[PDB]
Amino acid sequence: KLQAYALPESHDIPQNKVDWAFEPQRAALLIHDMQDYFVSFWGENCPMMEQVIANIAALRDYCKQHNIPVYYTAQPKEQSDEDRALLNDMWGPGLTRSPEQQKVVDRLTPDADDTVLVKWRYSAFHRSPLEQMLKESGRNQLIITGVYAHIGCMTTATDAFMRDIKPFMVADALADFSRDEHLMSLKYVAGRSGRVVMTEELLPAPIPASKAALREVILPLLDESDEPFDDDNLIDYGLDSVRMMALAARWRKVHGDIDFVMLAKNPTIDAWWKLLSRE
Amino acid sequence: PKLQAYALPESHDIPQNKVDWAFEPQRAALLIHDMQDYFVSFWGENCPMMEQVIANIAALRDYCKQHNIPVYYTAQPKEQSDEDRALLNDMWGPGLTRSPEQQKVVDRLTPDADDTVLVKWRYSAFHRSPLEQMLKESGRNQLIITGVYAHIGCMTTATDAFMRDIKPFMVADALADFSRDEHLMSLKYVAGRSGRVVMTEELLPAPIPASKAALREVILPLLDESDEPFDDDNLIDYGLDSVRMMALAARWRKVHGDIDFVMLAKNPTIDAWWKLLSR
Ligand SMILES: [Cl-]
Ligand SMILES: [Cl-]
Ligand SMILES: [Mg+2]
Ligand SMILES: [Mg+2]
Ligand SMILES: [Mg+2]
Ligand SMILES: [Mg+2]
Ligand SMILES: [Mg+2]
Ligand SMILES: [Mg+2]
Ligand SMILES: [Mg+2]
Ligand SMILES: [Mg+2]
């Protein structure tokens, strides 16, 4: 059994050595070893794992919509002693004595427009067509998600780096054996092999995670010399009323009751943040 | 960045290894990883810690060259275009390439024509290198890892070796790193993820009997007498065949040069021989 822990937040990501801006047109997504045998080490209905999977799904949806190829790695059910090699010494039979647990988790189910690679080693590049698939498609950035952060995910990151591919480790779309091990993997990549980011940093229009983030969505929509206070009417500050239709439609994805009326009757940063907050 | 000495790991600092591959000299090779003036001079002149590190590597290379174990050096090239160096420029800046005078292996580990020097392009010794092939053709599937920096190049090489079906033996007191924590983490990583972690002394032939009890244990199986001698008993009276003293003196002459057949034979007792080994 593995025990759930608090997933890393923005402040838990150490400052990255490199600066690479995310380029959608140059990127691909990796969903690393998210098979049943591996997520079943947290047991049934683990909220930390449900959070991780939900984050990976968000990223995958964005990717598919934006023509960013999505790759999975899957460890094969049958592995001969010659092929498995030293992994038998390190982990024993692994998934090979639970072959029925080889499928990708239900909520991350591949379709035919994704690519599923047979995974033989920690690095998704080893004994696979991954490097050549990426170079041929003109993709030099790899978004990395899945389990387990410090082992296969971190190894693939370093390997990518060595192969001239820019890794983007996604802090809260990973899980590990332990929090310390998870956080070490982020410190390692941040300092030795690439970018470490939060899921929301790759998404083009995520819901405000803070009232500070909300101000950041609203402020460029106003015509003014002075910024408004949080309890100021936004329409007084140049907000086109029609913008609230798009805001409500975006924010309905979290709270099914938020419409134009709910926003319009009290158009303030204070009132809207209060609406987005409710559990 | 720059670097200060720290307390090198001892036997008790080594975390329990998952695997127990016995070292096999006939199947092994030695990697001396990136031990160039540039990297070592970050510790400053006459660093007592780095002097110990270099001394253990030197002891390992002497043992290897004497016992037909191939010795490999990885050395990063002076000449590195932006295309070849790639993302390492982003990560590290120019690295050694701005230092023509600091390119050679440290004086005390000077390679000879009977060793192999590999151009080191990436963290892993195996990348853009003939290392794996060189090893397979020589029937060598064990790789002794020594040098700098432990958690970066040496740890990646170990993991890459493991993935390429080569058994890494990370040498705890024959590595150095940016910090003690990163050094120790690399030991834990290999120990649970990729191979064996050992002390220099574990790979070298057994040293001169560390105790008189250790001496007695060497000797008792060479005796025929039903009963055990006192430390002052004549050992030839006890069934020791005198010829045995030749093989004993030769082994002890490696520490104390004066010990020959005459010196032992004139007084063949455990007491007297221990007095010789204890000076
Ligand atoms: Cl893994
Ligand atoms: Cl290194
Ligand atoms: Mg589309
Ligand atoms: Mg299923
Ligand atoms: Mg307020
Ligand atoms: Mg307006
Ligand atoms: Mg101590
Ligand atoms: Mg010899
Ligand atoms: Mg010199
Ligand atoms: Mg660990």
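Sequence positions for chain B are given in Swiss-Prot numbering; the residues included correspond to 4-282, in order.
Header entry for method reads X-ray crystallography, 2.3 Å.
Including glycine, each Cβ sits where the backbone N, Cα and C put it.
Record features, source Swiss-Prot:
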- B:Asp227, B:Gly242, B:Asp244: Mg(2+) binding site (BINDING)
- B:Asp240 to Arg: The catalytic efficiency slightly increases, but a 8-fold decrease of the affinity for the S-dihydroxybenzoyltransferase EntE is observed (MUTAGEN)
- B:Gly242 to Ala: Not efficiently phosphopantetheinylated by EntD (MUTAGEN)
- B:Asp244 to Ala: Efficiently phosphopantetheinylated by EntD (MUTAGEN)
- B:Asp244 to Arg: Not efficiently phosphopantetheinylated by EntD (MUTAGEN)
- B:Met249 to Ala: Unable to recognize EntE and EntF. Exhibits a decrease in the enterobactin production compared to the wild-type. Still able to be phosphopantetheinylated (MUTAGEN)
- B:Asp263 to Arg: The catalytic efficiency is the same as the wild-type, but a 3-fold decrease of the affinity for the S-dihydroxybenzoyltransferase EntE is observed (MUTAGEN)
- B:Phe264 to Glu: The affinity for EntE and catalytic efficiency of the S-dihydroxybenzoyltransferase EntE are below that of the wild-type (MUTAGEN)
- B:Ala268 to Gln: Unable to recognize EntE and EntF. Exhibits a decrease in the enterobactin production compared to the wild-type. Still able to be phosphopantetheinylated (MUTAGEN)
- B:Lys269 to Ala: Behaves similarly to the wild-type (MUTAGEN)
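For the mutagenesis positions B:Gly242, B:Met249, B:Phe264, a Cα to Cα distance of within 10 angstroms from B:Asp227 (Mg(2+) binding site) holds for B:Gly242.
Look at B:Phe264 (mutagenesis position): DSSP puts it in a helix. Long-range Cβ neighbours of B:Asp244 (mutagenesis position) (same chain, at least 6 residues apart, Cβ-Cβ under 8 Å): B:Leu225.
Around B:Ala268 (mutagenesis position), taking its Cβ as the centre, 13 other Cβ atoms fall within 10 Å, counting all chains. Annotation note: B:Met249 (mutagenesis position) sits in a helical segment as assigned by DSSP. For the mutagenesis positions B:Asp240, B:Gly242, B:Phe264, B:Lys269, a Cα to Cα distance of within 10 angstroms from B:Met249 (mutagenesis position) holds for B:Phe264. A 10 Å cutoff on Cβ-Cβ distances gives B:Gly242 (mutagenesis position) a total of 12 other Cβ atoms nearby, all chains included.
There are 14 other Cβ atoms within 10 Å of the Cβ belonging to B:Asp263 (mutagenesis position).
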